[PDB]
Amino acid sequence: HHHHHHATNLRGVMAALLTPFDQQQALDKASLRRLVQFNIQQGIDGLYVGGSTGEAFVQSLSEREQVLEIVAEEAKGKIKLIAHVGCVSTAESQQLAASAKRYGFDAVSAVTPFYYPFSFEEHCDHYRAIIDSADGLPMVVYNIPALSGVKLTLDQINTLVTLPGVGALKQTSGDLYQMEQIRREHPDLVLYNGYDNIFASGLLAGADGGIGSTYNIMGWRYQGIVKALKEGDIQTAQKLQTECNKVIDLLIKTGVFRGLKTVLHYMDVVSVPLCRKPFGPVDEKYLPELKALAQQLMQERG
Amino acid sequence: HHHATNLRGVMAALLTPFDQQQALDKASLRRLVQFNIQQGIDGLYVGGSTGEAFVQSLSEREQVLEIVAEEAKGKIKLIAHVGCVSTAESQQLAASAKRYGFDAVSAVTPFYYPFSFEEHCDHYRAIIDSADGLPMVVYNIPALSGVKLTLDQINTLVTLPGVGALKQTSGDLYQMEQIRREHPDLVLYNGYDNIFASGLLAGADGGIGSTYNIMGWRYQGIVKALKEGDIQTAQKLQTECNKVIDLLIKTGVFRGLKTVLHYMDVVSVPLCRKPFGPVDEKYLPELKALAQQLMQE
Amino acid sequence: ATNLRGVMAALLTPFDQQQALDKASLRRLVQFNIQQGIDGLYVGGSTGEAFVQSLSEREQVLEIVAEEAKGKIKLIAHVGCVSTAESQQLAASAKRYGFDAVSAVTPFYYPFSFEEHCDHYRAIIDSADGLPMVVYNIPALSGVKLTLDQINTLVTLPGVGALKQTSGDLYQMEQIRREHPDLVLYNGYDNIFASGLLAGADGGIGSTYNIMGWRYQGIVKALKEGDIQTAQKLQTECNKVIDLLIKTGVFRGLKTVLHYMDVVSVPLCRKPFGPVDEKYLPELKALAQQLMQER
Amino acid sequence: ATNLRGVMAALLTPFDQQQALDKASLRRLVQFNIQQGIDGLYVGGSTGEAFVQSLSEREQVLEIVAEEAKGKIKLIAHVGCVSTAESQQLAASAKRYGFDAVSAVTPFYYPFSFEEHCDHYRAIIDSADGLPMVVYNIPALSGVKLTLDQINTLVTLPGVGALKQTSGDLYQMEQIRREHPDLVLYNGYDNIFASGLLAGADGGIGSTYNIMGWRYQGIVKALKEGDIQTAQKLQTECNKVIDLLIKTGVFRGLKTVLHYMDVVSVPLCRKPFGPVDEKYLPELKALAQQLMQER
């Protein structure tokens with residue numbers, strides 16, 4: 001499918017960008033800019049902006065557009081930029097897609113619309129409408145059954161990823177039989193592994209990249225896994241995945257987004273490491289570990 | 001809980017009319033509000049799931065809340081569903097509900113992202129504060145929210161200061177009985193229309209539901225029949241409601257209700273917002289026949 | 001199938017200190033149930049710990065219960081196994097012992113297609129040799145998720161006279177009743193019995209009927225007479241007991257209550273079920289005394 | 001328990017058109033596996049249709065397999081039942097027949113507490129009298145949802161030497177390996193074998209190894225050689241076969257391929273399993289021919 005061929009340039013390891021907030025839970029613009037540069041300096045292939053990790057679903061459309069605009073100013077032409085524009089509403093999703101186009105993003109993406117049960121035909125129309133509003137930007141279908149409640153069959157996934165204008169699939173599923181099945185059906189499809197804690201295994205199963213939240217603090221590790229596997233150095237790939245999972249273990253305990261924001265706070269990137277309500281603060285007993293992790297990561301990096 | 005005793009009854013979960021451009025249809029909203037008042041409904045639950053809240057902006061939700069208050073304040077009870085995923089957004093809507101003179105606020109357990117139980121409690125606390133004296137109706141709908149509260153957690157939520165009711169959209173009638181047993185004075189709304197009679201028997205003392213927009217009097221009739229010990233009439237009414245619900249599930253529930261209301265000369269354009277699609281045209285004869293049946297009744 | 005309508009205790013299987021069948025306690029439990037005014041017994045079901053018994057042990061229980069109670073109350077033999085052939089054996093034995101009906105749980109563990117489920121029931125019905133089949137639906141334990149349409153096909157199979165509906169979905173209970181006005185339809189979850197009857201069930205089969213079957217008969221009566229408050233009160237009292245039994249473990253909690261009622265010598269379930277925690281013994285003792293004083 | 005590390009076929013149990021054990025085909029299937037170069041056999045498991053056989057039938061199969069294979073390849077006896085006592089009888093029999101290890105699925109149908117699962121394993125381990133235990137985790141069929149902490153407790157019980165992990169959660173696979181660097185850890189889902197090895201499994205137990213065990217051994221080899229492309233190519237070929245087997249039904253599909261390889265006389269599973277849809281026979285025959293020519 002030629003739409004898959006035309007999206008070849010989107011293959012890679014893309015950080016799901018966090019949205020920094022200030023003490024009053026408004027956008028912290030200076031921290032957002034610092035975070036974008038910090039990701040570029042890690043050697044990340046691109047950014048996935050306004051996704052789950054960006055706390056999109058506790059932001060308004062206007063807030064999401066501001067983030068999109070700022071990220072484009074900072075990063076357009078330097079690394080790939082995918083705009084997650086998905087809302088429950090098709091119309092809202094289209095507005096964000098239109099804005100992504102205006103700001104010069106390389107792609108758009110939409111989570112399968114959630115809360116209300118929609119038919120598969122309704123899902124397909126949703127993506128079509130957003131693709132039209134994206135005005136040439138390729139679409140990354142975003143599948144995350146754990147949070148969306150949307151339970152697509154493989155046949156449905158196949159239809160979705162071959163809609164005109166779709167160039168990739170962000171597969172946030174731990175089912176690696178299905179990962180292999182998708183690769184086998186679509187040999188040229190850009191296929192992002194969505195769960196960071198199985199990245200090496202997802203690549204082996206057929207993913208050709210990833211999009212993840214933990215890439216913000218250790219994206220070079222995931223780059224290092226791609227490299228190890230390409231060279232056939234399985235031991236280095238396993239070692240890196242194991243180190244990633246030790247960190248993921250801690251972030252699951254602390255809360256993932258806020259744990260990441262706190263680590264980035266000790267890396268001097270984020271000024272105030274809060275998520276938006278109803279997310280609460282990181283428990284203070286985890287602070288030594290998170291600071292320790294921040295120190296560990298800079299020392300292996302710098 | 002005995003304070004909020006005035007919130008007991010059968011409250012329609014109000015639909016939000018739209019036009020073919022997907023804009024709010026305010027004329028049809030007003031007509032639908034009056035249609036519900038004329039049916040003898042006890043109140044309206046505004047901007048809930050049935051109201052298509054989660055495909056509207058805050059401004060749109062506020063516009064609807066305002067119009068309903070204009071139409072119905074003082075005539076029937078008004079509950080504003082103000083729930084968003086965001087606490088701050090939910091607080092804005094709660095403050096607006098207060099301004100418009102609603103009798104109560106409500107919020108669905110915040111969804112998509114997993115939140116801890118403590119995070120849920122703080123969310124409700126913050127909204128109650130912004131409601132500034134309006135009692136809170138905790139809204140539990142596990143099937144759509146993905147939030148799996150334990151009974152003990154439900155107990156903690158419903159006894160938070162400012163909480164006067166639970167909207168229990170759950171088919172587990174053991175838990176319905178357990179909630180009634182623990183909280184003898186709690187206003188407890190049955191949320192699944194197709195078990196209303198059984199929910200009342202288990203302990204609910206009223207309900208909030210989408211199908212009440214077209215046949216609210218049948219649910220009042222179940223309440224009446226059960227108060228008089230007339231099981232047979234209660235069962236017959238529930239069976240008739242379920243015959244309708246079978247059809248609505250086939251057609252799509254919100255858009256089916258809006259189509260019935262369209263044939264009743266209430267709603268101009270029976271559309272839901274995208275990504276909801278239109279009613280399959282093969283169902284229109286059944287939906288029209290139903291409107292006629294219900295009007296004659 | 002109309003004569004199968006009613007309130008039937010899901011009989012427990014008493015065991016001795018060595019986990020073998022305690023035949024004397026079994027006989028005592030059967031009589032105890034008859035004296036409570038139960039309409040019948042459902043023997044060798046989930047509650048009977050069927051799935052930790054051999055086929056010969058299950059036959060032994062069936063034979064003895066028939067000795068005790070045949071002619072006096074209705075007797076339904078749960079003959080269900082994963083294996084069809086094993087299920088057929090028990091069905092043939094039920095017929096020999098003179099049971100009024102057979103029953104089989106949807107076969108579990110391995111996923112079977114719906115037509116495989118249908119063939120399974122057909123085979124068991126053939127082996128039942130004229131005994132009506134009670135289809136037994138319990139999704140929470142069986143893992144089998146039948147659609148309403150599939151339930152409709154199952155309950156209309158030649159030879160099927162009833163459905164034991166162990167589901168808390170009371171929309172579906174009403175739908176089943178509406179589709180099949182004459183079907184015998186047993187409410188399976190004790191803790192919604194009053195509500196299940198209201199939705200369309202015309203009786204029930206349950207584990208807690210062994211210790212308070214008269215309360216459920218009382219709910220049927222109260223509803224028949226339009227005494228909704230009495231029905232609700234009885235359901236509430238049943239649910240207070242069910243709360244405790246869920247804490248203690250239901251089969252062993254029931255056996256322990258029956259032990260304090262002088263019916264069951266040794267109130268053990270079969271391994272891997274463990275014993276009742278000793279800290280719940282005062283509550284279960286208090287419960288037996290209350291129920292005995294209640295009659 | 002390093003000696004248990006490897007690629008072990010979950011042996012199918014052949015039956016005839018009467019649904020009786022086909023012992024001649026069992027012996028042939030055992031020999032066929034040995035000649036494929038399999039490391040061992042896991043006997044009377046899910047794939048062996050344990051849960052539609054009597055204890056005696058399961059014992060007969062265990063005895064025959066030991067006769068054919070003892071000392072030539074590793075032998076693991078799946079002795080698991082819902083009942084602890086039944087599981088203990090099979091464990092004692094496995095010991096008598098000279099098996100290298102025993103295994104038990106988490107007991108299913110009735111909800112048991114985690115303590116009750118542990119005591120179940122302790123009892124089976126005692127009856128195995130020195131044979132190491134392979135804890136068998138298969139959430140999708142058993143309905144038992146163990147936490148990582150619970151799995152950690154189980155795999156460290158005295159006498160446990162391995163975990164059969166039939167779960168597609170490869171985060172947990174990695175976590176288990178991280179916690180227990182020396183634990184024998186079998187990948188249970190054949191269609192993610194290469195990925196499970198990468199996450200931390202050090203071998204596997206699977207149903208499809210009966211017809212293409214050498215491919216899985218080839219994946220283990222390719223990964224140790226650091227040849228990722230060959231590991232992927234092999235996994236892709238295994239999944240093309242698995243796609244077909246899932247369409248046909250896996251056990252009966254495997255038996256049908258084996259039939260065309262002249263190993264199994266009658267490719268039937270026991271009722272309530274039905275026969276293969278005849279429209280799939282051309283595909284299943286061609287697969288047999290392909291696989292015979294490849295080996």
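All residue numbers here begin at 1 and follow the chain in the order shown.
Header lists the method as X-ray crystallography, 1.9 Å.
Placed from the backbone N, Cα and C atoms, the Cβ positions cover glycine too.
Take the CB of B:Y139 (active site, proton donor) and look out to 10 A: across all protein chains shown you find 24 other CB atoms. The annotation active site, proton donor is assigned in Swiss-Prot to B:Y139.
Per Swiss-Prot, active site, schiff-base intermediate with substrate is recorded for B:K167. DSSP classifies B:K167 (active site, schiff-base intermediate with substrate) as strand under the three-state reduction. Neighbour count (other Cβ atoms within 10 Å of the Cβ, all protein chains): 30 for B:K167 (active site, schiff-base intermediate with substrate).
Per Swiss-Prot, pyruvate binding site is recorded for B:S49, B:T50, and the stated evidence type is experimental evidence. Sequence-distant contacts of B:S49 (pyruvate binding site), defined by Cβ-Cβ distance under 8 angstroms and a gap of at least six in the same chain, are B:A13, B:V108, B:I141, B:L144, B:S210.
In Swiss-Prot, the entry for mutagenesis B:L144 to R (Swiss-Prot position 142) states: Changes substrate preference. Maintains much of its original N-acetylneuraminate lyase activity, but shows a 19-fold increase in condensation of L-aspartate beta-semialdehyde (L-ASA) and pyruvate. The structure shown retains the original residue. All protein chains shown were included, and the count of other CB atoms within 10 Å of the CB of B:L144 (mutagenesis position) stands at 17. Mapped onto three states, the DSSP output places B:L144 (mutagenesis position) in helix.
For B:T50 (pyruvate binding site) paired with B:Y139 (active site, proton donor), the C-alpha to C-alpha distance reads 13 Å. Proximity to chain A (CB-CB distance below 8 Å) holds for none of the recorded positions B:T50, B:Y139, B:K167. Neighbour density for B:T50 (pyruvate binding site): within 10 A of its CB lie 23 other CB atoms from the protein chains shown. Separating the Cα atoms of B:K167 (active site, schiff-base intermediate with substrate) and B:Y139 (active site, proton donor) is a whole-number distance of 5 Å. Mapped onto three states, the DSSP output places B:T50 (pyruvate binding site) in coil.
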